[PDB]
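Scroll down for the structure; my scribbles are underneath it.
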Amino acid sequence: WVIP
Amino acid sequence: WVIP
Amino acid sequence: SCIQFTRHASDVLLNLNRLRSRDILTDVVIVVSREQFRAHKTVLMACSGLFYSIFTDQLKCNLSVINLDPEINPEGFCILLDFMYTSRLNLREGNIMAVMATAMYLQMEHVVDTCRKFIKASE
Amino acid sequence: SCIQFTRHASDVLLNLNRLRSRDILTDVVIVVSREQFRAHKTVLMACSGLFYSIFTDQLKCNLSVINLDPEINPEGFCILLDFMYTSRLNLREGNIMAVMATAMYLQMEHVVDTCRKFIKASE
Ligand SMILES: CSc1ncc(Cl)c(Nc2ccc3c(c2)CC(=O)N3)n1
Ligand SMILES: CSc1ncc(Cl)c(Nc2ccc3c(c2)CC(=O)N3)n1
Ligand SMILES: [Cl-]
Ligand SMILES: [Cl-]
Ligand SMILES: [Cl-]
Ligand SMILES: [Cl-]
């Protein structure tokens, strides 16, 4: 999971 | 396009 | 000896979401506490262990309407349906418990994992 | 304020290809010089400008069989159908002309671009  |  | 186009999977999903937003070739209604959500059976199966089991069943594969368990929160379902079509999860303090419970019911293992991690950080 | 799961689009496409390989929920047959290819209308539309135009047409959207132009090579189509479901293109010296012509007909702009570039390098 990432900060888009 | 890339070499997978 | 194949070549691979990096953005192809993302571009496919973006187009599938455009079809969903215009209600093109949607073949099922998911009913959650009277709220209705139109979707593509194939996308639902590709994202969820529960929908995969439902639509591979010889009788259920032909149903145009699927009613979820009454304990399922419509907002939790809506957030997860958006994630299925975009890879983006709108996880907030006020919805994390409903999102985790819906993801456990839908069998969306990666969503369950991130919810567990975010809850553990707050304790 | 969303979070994003990097591998989600790729995982969705992988599952859509697993459904194709088991012939689950395929809703159309594409006929190419008597050869037949089963697929999902939504995936075809998501990858191809030609299929997008066909299945948004009020009459054609309901067809279970689509016959392509007789000039279309079945091997070129098969390579492109594999690309649609995997992001991998099996481009070879012996098939590049048939793959480019089929991609131009199917309106798959990124495939047309890589074929043009590979052909230009060989001259
Ligand atoms: C297992 S083979 C397979 N073949 C095709 C499909 Cl459409 C599919 N979907 C599916 C099954 C289980 C799970 C998911 C999707 C997401 C998750 O967390 N668990 N699985
Ligand atoms: C343009 S809006 C839109 N909405 C939904 C879909 Cl399913 C779609 N597909 C599509 C259209 C044109 C092209 C492709 C896909 C690949 C390509 O090279 N050209 N387009
Ligand atoms: Cl029904
Ligand atoms: Cl998931
Ligand atoms: Cl027909
Ligand atoms: Cl393309």
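What you see of chain C is 7-129, where the numbers are those given in Swiss-Prot.
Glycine is treated like the rest: Cβ placed from N, Cα and C.
Under its mutagenesis entries, Swiss-Prot includes C:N21 to K with the note: Abolishes interaction with NCOR2 and HDAC2, no effect on interaction with CTBP1 and transcriptional autoinhibition; when associated with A-116 and 376-Q--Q-379. Annotated domain 'BTB' per Swiss-Prot: C:32-99, in sequence order. The note that Swiss-Prot attaches to the published mutagenesis C:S59 to A is: Abolished ubiquitination by the SCF(FBXL17) complex. Per Swiss-Prot, mutagenesis C:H116 to A is noted as: Abolishes interaction with NCOR2 and HDAC2, no effect on interaction with CTBP1 and transcriptional autoinhibition; when associated with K-21 and 376-Q--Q-379.
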Which one of these mutagenesis positions, C:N21, C:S59, has the sparsest Cβ neighbourhood, judged by other Cβ atoms within 10 angstroms? C:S59
Output: those mutagenesis positions from C:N21, C:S59, C:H116 whose CB lies less than 6 Å from an atom of ligand 2, in sequence order; none if no residue fits. C:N21
C:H116 (mutagenesis position) has its Cβ surrounded, within 10 angstroms, by a count of other Cβ atoms equal to 16
